[PDB]
Amino acid sequence: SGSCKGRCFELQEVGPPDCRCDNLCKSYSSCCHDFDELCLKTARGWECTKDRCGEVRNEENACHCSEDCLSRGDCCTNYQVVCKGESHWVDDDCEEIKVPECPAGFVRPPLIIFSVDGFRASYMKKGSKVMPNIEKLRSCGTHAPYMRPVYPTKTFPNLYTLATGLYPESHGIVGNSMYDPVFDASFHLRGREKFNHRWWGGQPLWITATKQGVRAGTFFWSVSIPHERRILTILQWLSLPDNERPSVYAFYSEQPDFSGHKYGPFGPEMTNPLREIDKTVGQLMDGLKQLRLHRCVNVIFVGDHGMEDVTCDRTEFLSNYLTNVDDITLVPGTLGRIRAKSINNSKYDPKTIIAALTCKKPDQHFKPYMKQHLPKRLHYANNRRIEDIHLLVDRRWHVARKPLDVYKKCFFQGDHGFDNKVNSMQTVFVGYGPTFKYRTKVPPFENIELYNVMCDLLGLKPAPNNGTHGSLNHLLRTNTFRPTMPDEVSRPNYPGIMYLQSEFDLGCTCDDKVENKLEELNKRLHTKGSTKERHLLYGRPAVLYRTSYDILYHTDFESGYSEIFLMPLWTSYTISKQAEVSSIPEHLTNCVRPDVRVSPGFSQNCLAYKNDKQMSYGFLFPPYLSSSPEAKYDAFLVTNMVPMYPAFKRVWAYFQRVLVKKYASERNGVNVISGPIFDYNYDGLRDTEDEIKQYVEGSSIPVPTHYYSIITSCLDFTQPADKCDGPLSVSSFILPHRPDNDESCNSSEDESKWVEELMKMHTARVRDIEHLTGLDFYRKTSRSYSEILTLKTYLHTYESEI
Ligand SMILES: *[C@@H]1O[C@H](CO)[C@@H](O[C@@H]2O[C@H](CO)[C@@H](O[C@@H]3O[C@H](CO[C@H]4O[C@H](CO[C@H]5O[C@H](CO)[C@@H](O)[C@H](O)[C@@H]5O)[C@@H](O)[C@H](O[C@H]5O[C@H](CO)[C@@H](O)[C@H](O)[C@@H]5O[C@H]5O[C@H](CO)[C@@H](O)[C@H](O)[C@@H]5O)[C@@H]4O)[C@@H](O)[C@H](O[C@H]4O[C@H](CO)[C@@H](O)[C@H](O)[C@@H]4O[C@H]4O[C@H](CO)[C@@H](O)[C@H](O)[C@@H]4O)[C@@H]3O)[C@H](O)[C@H]2NC(C)=O)[C@H](O)[C@H]1NC(C)=O
Ligand SMILES: O=c1nc2n(c3ccccc13)Cc1ccccc1/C2=C\c1ccc(Br)cc1
Ligand SMILES: [Ca+2]
Ligand SMILES: [K+]
Ligand code: NA
Ligand SMILES: [Zn+2]
C-alpha cells in the first residue's frame, strides 16, 4: 500500500508484505500502485530530437534533454550528440585503452554483462552489415570465433553456468523443465516455482560479489520492462555516490532467441531483431561516453546458445516404437528424458525401453542412452533431476511422445537444446575494456570458464567451480590469477628384477624360451629407461592422491603400474611417422609373461580370465607397434594387460592396429598416453577402490568403466612429435568400456565404417581425463603454464569450419 516515490529501481529488495520498487517486483505481483507512473515513464520516447535541447525539465518524460540532465544522470543516451555536437561512440576510431580512465571515486573498473539469448556464433559475420556497434566492440576488444555452451543447450542451464562456472549437473538447473523426486516438486519456465531458492545450486557471481563486499546490480529484469528502460536504469545507477554504486551490472535480451523460434536462425525476419540489439548496444555505449565511462567499464557481450532449423515435420514419435506409451512420462523436444509415469507401477522396466528404441529404423533420428553411458564430455548424469533414460536427438529433429502432443500443445521454425558440440548451437563472446586485450583473437572456449574471469575482473575470489582458473588469462591485459601446478601426492617406486619366473602361478603361458654381450647390455639400459626421452615427452604424469605404484621402463613404452588396481594407471609411447605396423606372430596369440619386477600378489593372473566367461583382456601398449621382434615380448607382460569385453576388443584393436599409425602419418609422429578409468558412480571423478562395482570373476581385478587416450603432437607438423620446438596439438577420447556395441548401429560391419565415428563421439578434454584419473599431465614442457591449461581444456570436435 506504500509508494515508489524516491525509490524507483531500488537496489535492495524490501521485505514482505511491503510494496516493492525494484526491477523484479512485476514478476512477483508486488509492485507499489504508483510504480508504472513514476518508474516506467514513456512520454516523448528515448531520443533527444533537435527541438528538445535546452528544454524546461518536465518530469513526465522517459528521459531528458534539459541543461541539468548531465547533473541528474538522466539524459537520453543521444543527448550530447543531438544537443552538444558530440559524435556517437561508434563513429570514433578505436584507441587502445592501456589503462583505466575513470572518474574520481571509482575503486575499480565497473563490469557490464550484456547477455543475448539465441545469438548464434555465425551472426557475427553473417549479420555484420547490420550490427556496427557490436562489430566495433568485436574488432577493438578481445573476441573468440565462438563460445561453446554446456549441454543441454537451453537458456536456463546456460545462463546459470555463466553465473556459477558449474556444470548443470552441479548447479542443478538441468533443463528448462525438471522434476525433483526428493522435494517432490516440478520446475517450469512459466510460473512462480522457478523463483524458489532450493532449485538453485552453487554460488553465482552476484552472491560471490556480495559476500566479498563488492556491490552488485539487481541482475534480473521483469519481462515487460522495455530494453531502453533497462539501459537508462543501469546508467542511473552508475551516477550513484561511491558507497551506493554497484560494481557489476547485467543486461539481458530475449532477442534474437524469441524471433529465432518463429522464423529460423536465418529467416529474413531475423535482420530486424539483430538491428535492434545493435541499437541497444549503441545506446549503452553512448550513455557511457556521456558519463565519461567509455574507457573505464569492462563490457562483456555474451550469448547463451545458438539456434538450428527445426520444423514440425521432423518429429520422431515414441508411439512408433513403443506399444504402451502411456506408462511413460517424456520431457520432449530437442532432448528426451524418460521416466515412469507412476512409481507404484513396477512393471515398467528401463532395460526393455532402451532395447525397444535401439537401432529400430534405418534412418533413426535419436539415440537412447542410460545417462551414465552418455559421452563424458557432456557431464550429464550426476543429478537426481536427470532421468535415467536419455535421448540424444539429431540436429534438426524433435522427439515427442505421441502425435497429439505436436499439433495440440507449423508453429515454430527454430530450436536449440542439442549436443553442445553442434555448430549451430555455438554462441559468441566479446570482451571490451581496459582489462581486456586490444584487437585480440583468442581460440574458442567453453562458457564454464567465464565465472573465473568475471571474478578476476572484479578482484574477487571464485567459489570452487568447473572452470580451470588460468586457462583464459590470455584474454586479459592484466590478471589477478597466476596458476601453480598441483603437488604430486604419491611418489613412484622403481622396481628392479626381484622375482624368479617359477614364483609365479598365474596360469599364464608363453612361447618365449628362444633368444650375447651385444643386446643384453642394450636391454639392461632399456629397463633402466634409456629410450624414455623418446616415449615420455612431457614428463611423468603426477599422481595427486595417496597410492602405491611402480614406474616400469621398456624399449617401446613406459608405464606407471598400480599395485592397488593391478594394472597400469597410464602407459606412454611415441610412434614416429616412419614406424611400421607388424602382426602378432601366430605362436604368441595367447602369450602372457610374468613381470619379474612385480610380485605375484600384485599381478593379474590368466586363470580368472579363463574362468570369467564374459571377460577377456587386451594390452595398453599394442604389440602391433613393437619396434623389433625382440621388443615385442615386452608388450606381452602381465603388467601391460587390462580387462576387456570381447565387444570392446573389436574397438580397441582397430584403434591400436590402424588409427594410431594413421595419426602418426597425418601429424608427423604422435605421443600416446592410454589408460583405464573407473567411474561407477558417474560423477566425472576418480573412484576409490571401494567404489568398484565389477571385478573379473573371483579375483580382485577391477573392471574399468572407460579407457582413455591422449594423443599429442607438434602444432607445427613440419616438426616430428619427438622433436617439437613450439606449441603442442592434442586430441583425446574417453571410450566407454561396454559388453556390447549397441551404441553403434553399424557395428556388424567392418570396423573401418563405425569405430572412428564412435571415437569422435567420445572425444574429451585432457582436463576431463584428469578429474577421472587423479593424474596431472604435461608437467615438464618448454611452454607456459597458462598455455598448457589452455591445451588441457581444448576439445577436438570434428565439426567442420563454422
Ligand atoms: C564441478 O565442480 C563442483 C564444485 O566444486 C564439484 O562438486 C563438488 O564436489 C565435491 C566432491 O564431490 C563435493 O563435496 C561434498 O560436499 C557434500 C556437502 O556439500 C554441501 O555443501 C556444499 C557447500 O555449500 C557451501 O559453500 C561454501 C563453502 O565453499 C559455504 O560458505 C556456504 O555456506 C555454502 O552453503 C554445497 O555446494 C552442496 O550443494 C549440493 O547440494 C545442494 C542441496 O542439496 C544443491 O542445491 C546443489 O546443487 C549441490 O548438489 C550437487 O552436489 C551433490 C553432491 O554434493 C550431488 O549429489 C548433486 O547431484 C549436485 O550435483 C551441499 O549443500 C558432503 O556431504 C560430501 O562429504 C562426504 O564425502 C566425503 C569424502 O571426503 C566424506 O569424507 C564425508 O564424510 C562425506 O561422506 C558422508 O556422506 C556420504 C554421502 O552422503 C556417505 O557416503 C558417507 O557414508 C558419509 O557419511 C563432500 O564433501 C561438493 O559438494 C561439490 N559441490 C557442488 C557445488 O556440487 C564437481 O566435482 C566438479 N565436477 C567435475 C567433473 O570436476
Ligand atoms: O533479466 C533477466 N536475466 C536473466 N534471465 C532472464 C530470463 C527472462 C527474463 C529476464 C531475465 C535468465 C537467467 C537465468 C539464470 C541466470 C541468470 C539469468 C539472467 C541473467 C544473467 C545475469 C548474470 C549472468 Br553472469 C548471466 C545471466
Ligand atoms: Ca566416480
Ligand atoms: K574369458
Ligand atoms: Na550395434
Ligand atoms: Zn529459445
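The numbering of chain A matches Swiss-Prot: 55-463, 468-573, 576-591, 617-887, in order.
Using the three backbone atoms N, Cα and C, a Cβ is placed for every residue, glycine included.
Feature list (source: Swiss-Prot):
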type    : residues                     : note
DOMAIN  : 98-142                       : domain 'SMB 2'
MUTAGEN : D171 to N                    : Abolishes lysophospholipase D activity
MUTAGEN : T209 to S                    : 15% of wild-type lysophospholipase D activity
MUTAGEN : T209 to A                    : Abolishes lysophospholipase D activity
BINDING : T209, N230, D311, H474       : 1-hexadecanoyl-sn-glycero-3-phosphate binding site
BINDING : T209, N230, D311, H474       : 1-(9Z-octadecenoyl)-sn-glycero-3-phosphate binding site
MUTAGEN : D311 to N                    : Abolishes lysophospholipase D activity
MUTAGEN : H315 to Q                    : 20% of wild-type lysophospholipase D activity
MUTAGEN : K430 to A                    : Impaired secretion. No effect on lysophospholipase activity
BINDING : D764, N766, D768, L770, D772 : Ca(2+) binding site
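Once the 4 residues left out of the deposited model between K463 and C468 are set aside, the two flanking Cα atoms are found 12 Å apart. A helical conformation is recorded for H315 (mutagenesis position) in the three-state DSSP classification.
The Cβ of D768 (Ca(2+) binding site) lies under 8 Å from the Cβ of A435, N436, each of which sits 6+ residues away along the same chain. Sitting within 8 Å of the Cβ centre of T209, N230, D311, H474, and not among those site residues for 1-hexadecanoyl-sn-glycero-3-phosphate, are the Cβ atoms of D171, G172, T207, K208, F210, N212, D358, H359, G475. The two recorded residues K430 (mutagenesis position) and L770 (Ca(2+) binding site) have their Cα atoms spaced 11 Å from each other.
Among the recorded positions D171, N766, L770, the ones whose Cα sits within 10 Å of the Cα of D311 (mutagenesis position) are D171. For the domain 'SMB 2' (98-142), the DSSP counts in helix, strand and coil order read 9 helix, 3 strand, 33 coil. In three-state terms derived from DSSP, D764 (Ca(2+) binding site) belongs to neither a helical nor a strand segment and is classed as coil. Residues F763, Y765, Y767, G769, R771, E776, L857 surround the recorded Ca(2+) site, their Cβ atoms falling within 8 Å of the Cβ centroid of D764, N766, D768, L770, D772, which are themselves excluded. Listed recorded positions: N230, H315, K430, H474, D772. Those with a CB atom under 6 Å from ligand 3: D772. A break of 2 residues separates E573 from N576 in the model, and their Cα atoms lie 10 Å apart.
Among the recorded positions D171, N230, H315, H474, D764, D768, not one has its Cβ under 6 Å from an atom of ligand 2. Checking the recorded positions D311, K430, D764, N766, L770, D772 for a CB within less than 6 Å of any atom of ligand 6 leaves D311, listed in sequence order. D772 (Ca(2+) binding site) falls outside any helix or strand according to DSSP and counts as coil. Look at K430 (mutagenesis position): DSSP puts it in a helix. In the three-state DSSP scheme, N230 (1-hexadecanoyl-sn-glycero-3-phosphate binding site) is classed as coil. Sequence-distant neighbours of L770 (Ca(2+) binding site) (same chain, six or more apart, CB under 8 Å from its CB) are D764, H856, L857, listed in sequence order. Annotation: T209 are the recorded positions among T209, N230, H315 whose CA atoms are within 10 angstroms of the CA of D171 (mutagenesis position).
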